[PDB]
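Here the structure comes first, spelled out in structure tokens, and everything after it is commentary.
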Protein chains: 2
Amino acid sequence: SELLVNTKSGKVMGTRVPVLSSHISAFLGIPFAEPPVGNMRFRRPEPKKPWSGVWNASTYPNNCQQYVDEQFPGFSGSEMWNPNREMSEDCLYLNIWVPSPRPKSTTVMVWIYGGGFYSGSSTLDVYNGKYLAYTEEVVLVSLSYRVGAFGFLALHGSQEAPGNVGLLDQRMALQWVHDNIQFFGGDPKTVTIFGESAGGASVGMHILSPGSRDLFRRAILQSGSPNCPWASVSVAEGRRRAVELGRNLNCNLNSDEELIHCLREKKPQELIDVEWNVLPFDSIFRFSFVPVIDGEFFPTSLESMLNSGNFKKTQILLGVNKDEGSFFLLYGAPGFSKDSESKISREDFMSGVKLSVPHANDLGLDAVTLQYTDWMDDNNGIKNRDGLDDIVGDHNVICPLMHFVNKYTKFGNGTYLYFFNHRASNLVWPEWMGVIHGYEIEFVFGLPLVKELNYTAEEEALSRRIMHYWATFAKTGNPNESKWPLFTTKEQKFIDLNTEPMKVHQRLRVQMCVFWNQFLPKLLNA
Amino acid sequence: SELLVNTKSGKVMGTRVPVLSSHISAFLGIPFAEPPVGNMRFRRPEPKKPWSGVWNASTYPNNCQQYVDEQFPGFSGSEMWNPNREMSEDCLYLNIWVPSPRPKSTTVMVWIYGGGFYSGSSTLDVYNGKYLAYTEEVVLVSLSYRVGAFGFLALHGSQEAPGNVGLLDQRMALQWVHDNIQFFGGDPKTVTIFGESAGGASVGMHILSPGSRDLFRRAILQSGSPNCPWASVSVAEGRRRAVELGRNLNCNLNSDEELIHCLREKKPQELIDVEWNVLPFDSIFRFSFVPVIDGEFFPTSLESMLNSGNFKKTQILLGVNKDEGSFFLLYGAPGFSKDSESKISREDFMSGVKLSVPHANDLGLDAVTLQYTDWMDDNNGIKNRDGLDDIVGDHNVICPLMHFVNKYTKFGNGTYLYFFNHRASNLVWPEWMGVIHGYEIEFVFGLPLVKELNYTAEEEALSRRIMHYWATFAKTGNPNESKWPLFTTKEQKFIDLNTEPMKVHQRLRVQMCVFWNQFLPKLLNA
Ligand SMILES: *O[C@](O)(c1cccc([N+](C)(C)C)c1)C(F)(F)F
Ligand SMILES: *O[C@](O)(c1cccc([N+](C)(C)C)c1)C(F)(F)F
């Protein structure tokens, strides 16, 4: 029956989920790696030992152990992103939504979620692959990975806790998809990995790491690149933040293995509790345990690789939302509040920019300000609120992406770039926040298709328009069946994505990105 | 008779010059210092020994020895500025245009001409004080000073050739005006010194030098400040450029006096010939023999003085033309030509900016470019032509002036700032050049009043409008009898000066001036 399936690891019993007027089959929580509990914590994942009997794949698996956002309790805007299941170290599971009837072999899309590498869940409402699967006849898969210390603690010298262990979980799920998606109807030759934020930056890491390239065909990255300032740390930094977390729990730091044993004994929440006390600076949009450039997962520095075309050459579809900074400012910058216009004083703006460029020396701070402040209006509540938003977005998402784009277009097999600039009519976040980072996701996964969600018809439209552009690109390497042009180092065309007729622009944030990508760094070495 | 006059130095016989329908009296070429010829070359000026008999003051005196501009022969645009008389070391003379009938005591305006301190003449057509004298019932005086090596050679240690000797000539003429203008009808208590370019920057130097403050009441500075990058050099620099000129003439450089004797023997043109070979860098808008900060004429560095309110506190009227760079680019920058649109390649633009910021290190050059280039149009002939114009103007006239303005408004007794942005209908220079530095002068001196000069009526209007604003300010300390507001460090209001209704703006080139006045210098010390 459509619901019962035989895979190399065993047979799994699925479920038939209703979607819109019809139905679809969902296989939820298929394990793909041995439960990283016990002395296997921090260790790399093992492959799932084959099972006896049918594996009931009808319900969502536990979420990984992580930091829950309590700032705005009851607030949907803040909670849609929170673990909707029992957090547990045994969280390495995978989910698949297959059309009905099940296909012969069709395009597969593996979704990798974001969360600053400190949070994330595959089981959450805005990640329901069903509308996309059903609407575009596609096999949607969502995987899970160890976030935080659990997935990214990095005591390089050791084998008991090397870094990127959580980036390896992504890989091992990609493997299983590769080895078994045929039994579900997917073409293992046409598997597209798409992700957002840390997900989209993870996506770009698999395009880079030699060991992952062969396991997928093409990539979609939304608001994130592996070259982002918050996505990677040196083996060194990873070492220190490792011991810092060590001090915080009163661990014998004298011996790497005694440090590892201590950490391996502490309950999970004890780790999550002080997770943030280890960052080395007062700063916003920066996280604790992130991937390291270890020479294994990454044979070399990312810029070297980017420079020398040392990466999988395929076609990529990458984008960036309009207001990338908001969320981050409203969370860690003094001045921004949910219930107000967050007009900013120049006393706050100055500390805002200190928090955004944590590496900046005085002159660095000085140059950032010269670029972002209106001298015809030194202190303007609004002007500084927005100017700060752009400082965060440009430096943390836009400029790094545009860099990866330009460096990659030279060796890749076709690139498509977009600019999502549309605030959902039903958005629950304050208007000043605008087109918030993370709010295109819902359009991509087709939420506007459900009436009971209160979106305008123009939005149902833009959802179908996007979902297609997406699916169509997965199957083909070109979003086109409008007429989305190709990004080219020469013209640098890109397009807006909103409910208005598709316009084609050029040079996204070129002015500001030469400052961030070329000037600032050159200045900072003096 | 109106024409015969008795002054402390002797009696002078004048002339009656016709002006418009009427007539006026002109006294041309009254000496005010002993002829700086002979071993007095480079020495400071002596006062004119009183004369026997009447001094016939009916014709223009010789012009000082200087560099004649031959680039555009026959071209009016280029020659209106050239010596119209016999150049001669015996050029220390003064001119006075008195109304008819001669007044009791009325406002005096002493005009100090510009020319990068390397050129200038009092006797030239656009400096005819007659229209202004006659129209506003004012006593107009024009003085002369030794330009170039003759007036500014600076071997500090020596008394035989200390610097600023040519700035002392200005002073001694100011003295004579002070001691004798009453016999001509002028109120020695109401004497306004106005100047343009090096003249206007000389004006600001007398506001600064303790020794000059008491000799004049108020100041008008047009396109120049003493704090301009080309207006002053260290005692040191003056020494080296002194010996460089020494090498160039094969002088015994071993002894300061042997160096001075050699120079004092060489004919004048021999000095003018190699005048330019001594500058220490490839650069535009920079001159050879300029005033030095010697501790005498200037008790201290200009910025110290500016900072500590160490300057004559009166009211000043200062301005800046729209296109301040043109002239300089079209003369020393590769790419600009008189007969073409001078669209600039980015290969020329880059050498343009190297020529403008001769002190800039790579990063300096890099920051200047980030600020002045349109990234949405990297190479655009026009864009770069204009962007280069602004680089020159801002860095060489606008920003230094705005700085002096802001620093002075804090201690001064009233400041009025303007922005001349009007291209004369009959302008002979190419249009790209726009509102050229030096082309307001003609409006101030009332040329548009003569029909045979082909100006529009709107221009006759703007000429009378300006001449009044000027005269009225001399007599009162306020240009107002429209409504030109006061410059204030807070509001920073200023107004446009053209044939359209007077508009009041704010913050002239604020954006760019914080880069030039604050950022660039801070960056450059790293
Ligand atoms: O992961 C991001 O895109 C990110 C950070 C924090 C929170 C979210 N979400 C709310 C879950 C979408 C996304 C980051 F860190 F790279 F910006
Ligand atoms: O003296 C200036 O204002 C100047 C320089 C060169 C030529 C002229 N004029 C053509 C005579 C008016 C003016 C300077 F050097 F300060 F910009």
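The numbering of chain A matches Swiss-Prot: 25-505, 511-555, in order.
The header says X-ray crystallography, 2.8 Å.
Even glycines carry a Cβ here, placed using N, Cα and C.
Straight from Swiss-Prot, the features:
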- A:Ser221: active site, acyl-ester intermediate (ACT_SITE)
- A:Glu348: active site, charge relay system (ACT_SITE)
- A:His461: active site, charge relay system (ACT_SITE)
- A:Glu220 to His: Loss of activity (MUTAGEN)
- A:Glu220 to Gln or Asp: Decrease in activity (MUTAGEN)
- A:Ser221 to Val: Loss of activity (MUTAGEN)
- A:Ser221 to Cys: Loss of activity (MUTAGEN)
- A:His446 to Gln: Almost no loss of activity (MUTAGEN)
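Here the features listed in Swiss-Prot are painted onto the structure.
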residue  : record                           : Cβ within 10 Å
A:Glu220 : mutagenesis position             : 27
A:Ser221 : mutagenesis position             : 26
A:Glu348 : active site, charge relay system : 26
A:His446 : mutagenesis position             : 22
A:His461 : active site, charge relay system : 28
Euclidean distance between Cα atoms of A:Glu220 (mutagenesis position) and A:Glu348 (active site, charge relay system), Å: 12
Nearest recorded site to A:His446 (mutagenesis position) by CA-CA distance, among recorded positions A:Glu220, A:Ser221, A:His461: A:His461
Candidates near ligand 1 among the recorded positions A:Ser221, A:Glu348, A:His446, judged by a Cβ under 6 angstroms: A:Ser221
Distance [Cα-Cα, Å, rounded] between A:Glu220 (mutagenesis position) and A:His461 (active site, charge relay system): 9
Gap of 5 residues [A:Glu505 to A:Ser511], endpoint C-alpha distance in angstrom: 10
Nearest-integer angstrom distance between the alpha carbons (Cα) of A:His461 (active site, charge relay system) and A:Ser221 (mutagenesis position): 8
